[PDB]
2 protein chains.
Amino acid sequence: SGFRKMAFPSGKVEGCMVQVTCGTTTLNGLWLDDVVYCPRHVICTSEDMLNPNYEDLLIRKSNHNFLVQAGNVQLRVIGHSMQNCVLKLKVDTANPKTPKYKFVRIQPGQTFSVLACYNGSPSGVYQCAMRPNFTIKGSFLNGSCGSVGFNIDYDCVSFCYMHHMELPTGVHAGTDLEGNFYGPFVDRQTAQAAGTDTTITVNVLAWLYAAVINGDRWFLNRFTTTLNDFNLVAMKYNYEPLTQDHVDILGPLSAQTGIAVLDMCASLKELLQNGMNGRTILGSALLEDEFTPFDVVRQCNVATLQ
Amino acid sequence: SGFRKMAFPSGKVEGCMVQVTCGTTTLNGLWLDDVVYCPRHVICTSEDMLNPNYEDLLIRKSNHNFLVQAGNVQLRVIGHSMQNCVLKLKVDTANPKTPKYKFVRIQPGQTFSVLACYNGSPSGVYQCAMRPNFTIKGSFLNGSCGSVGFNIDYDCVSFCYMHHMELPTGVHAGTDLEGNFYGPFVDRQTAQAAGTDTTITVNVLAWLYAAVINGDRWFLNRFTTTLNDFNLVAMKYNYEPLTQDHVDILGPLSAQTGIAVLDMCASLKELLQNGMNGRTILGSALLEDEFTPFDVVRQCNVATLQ
Ligand code: NA
């Protein structure tokens, strides 16, 4: 029993974290086989960051300008190139601790584990969801750039996020490992215009099912609604529309509890309209939206048949 | 910026987790040097669990009754002994991945990372706090026994918790790595109600300081309180007493913000008497008590002088 925000065990990723220094800037990089991946703004001076000509800045650099440290050992850089906002440093040594891995681009609403690093050294691990406005609500200090987000899918590490920036509102922005930003953001010091954030409805419903599986049932009502009526109410509360695909992926949880998805929607509608009665659900006084249906299935052992 | 429940990176502990099987019971063990530590109730049948005499149960066991698997590799058991509620299995091979480590017994209010494991395989990682009633509000399923809690001090893993049991209320209980339970609990199927859980006041104050450092200030007021008048209020709401030692450990945060501890206590007194009136603090609608003063110092970069 119990329900907690849980991250993947981070060991396979820890063995890939290195420190990258260029000039006086130090941040983290990801060493997979004979390539280190890191944010390209490691090459910028303060002046460059106001209006960076990255293509010209990278040409001006030489391999000897990149200091790559893997624990106590310096790795020799023997080539460099750029893919969108990620710098790729070729090193003369392949990482023997490279895990089976893939680079994936996640969708809003999806969750992943963040390995926060400083000075090439892993510091903490926490679960995050990609917000509908493509930001993440993380905890990061200076030196965290290059920290990565990932999921473990069977025997493979699926890297989905590289940290690049904190917006002035205190939320975070980054790229996939092909160097493309999530959201309309750029790696420079300039106005960055995040969309209004919204609540991830399918995840809230998943978490209400987790509550029921754990015996927290007070908020259930016997009513059921239509998908269209639910969406009319929920969008007044800045919730994302619920789609038939969302209904379908909640199916394992509706099966386990015997509570139809549109019956749970009517329970959520009443919570939004009338509030949480001064009560908690799974230890929270607010509706939680950073747990996906699969996060709930895995933590509650829902997928067994007996 | 940001404030998140964060666990330590788990890799140093992942390298120590093994599977231990006795009869048809399988659970997890912790392999350090040439010893594997696990809950002693791995030797019990269903009948035994109702009323075990562990010394007598262990006399009839031989080294060959213990199957220890590290990956797809069996470890030869060459001795077995019991220390309080932990079984120690001597194996013929020292774990080459043993980190620097120590065994510590933590206090209520203290936080630690849990590496939840199944079949000797790490599954997820999360932060939790020891409750004043010596229970932990964890997330554990059948097969999690043997999972461990820990803190890291740069290079040293301080092991503080081994998981043994879920009470019928859904909370968890376990031992330190010397086998002594936290709290009045026993490794037997028998009634064992936990004491009343109370709120960890010093941690709530630390979290209010985290909020101020992150820009949430709406709850600060011009009221003042003595320590005793604060405790007279807090105890009415099942908060632990705040002592002068707690006031001192909040020193770094009262220094960073310029807000005296007793002035923050006056803010807490008003929140307790009146609620938050439709507001949130650091994204929560309740007063959070599972972050220690040092958790706040570390995420909020408080321990620098410039
Ligand atoms: Na309903």
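Easy rule for this one: first residue shown is 1, then count along the chain.
Heads up, the Cβ atoms here are built off N, Cα and C, so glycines get one too.
Per Swiss-Prot, the features are as follows:
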type	residues	note
ACT_SITE	B:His41	active site, for 3CL-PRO activity
ACT_SITE	B:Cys145	active site, nucleophile
VARIANT	B:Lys90 to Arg (Swiss-Prot position 3353)	In strain: Beta/B.1.351
VARIANT	B:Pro132 to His (Swiss-Prot position 3395)	In strain: Omicron/BA.1, Omicron/BA.2, Omicron/BA.2.12.1, Omicron/BA.2.75, Omicron/BA.4, Omicron/BA.5, Omicron/BQ.1.1, Omicron/XBB.1.5, Omicron/EG.5.1
VARIANT	B:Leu205 to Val (Swiss-Prot position 3468)	In strain: Zeta/P.2
Comparing the Cα of B:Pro132 (variant position) with the Cα atoms of the recorded positions B:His41, B:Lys90, B:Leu205, the shortest distance belongs to B:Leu205
One of the recorded positions B:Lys90, B:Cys145, B:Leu205 has its Cα closest to the Cα of B:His41 (active site, for 3CL-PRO activity), namely B:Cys145
Candidates B:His41, B:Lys90, B:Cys145, B:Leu205 (recorded positions); min other-Cβ count within 10 Å returns B:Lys90
Rounded to a whole number of Å, the separation of the Cα atoms of B:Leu205 (variant position) and B:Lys90 (variant position) comes to 45
Other C-beta atoms within 10 angstroms of the C-beta of B:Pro132 (variant position) total 22
Spacing of the two Cα atoms, B:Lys90 (variant position) and B:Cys145 (active site, nucleophile), in whole angstrom, works out to 19
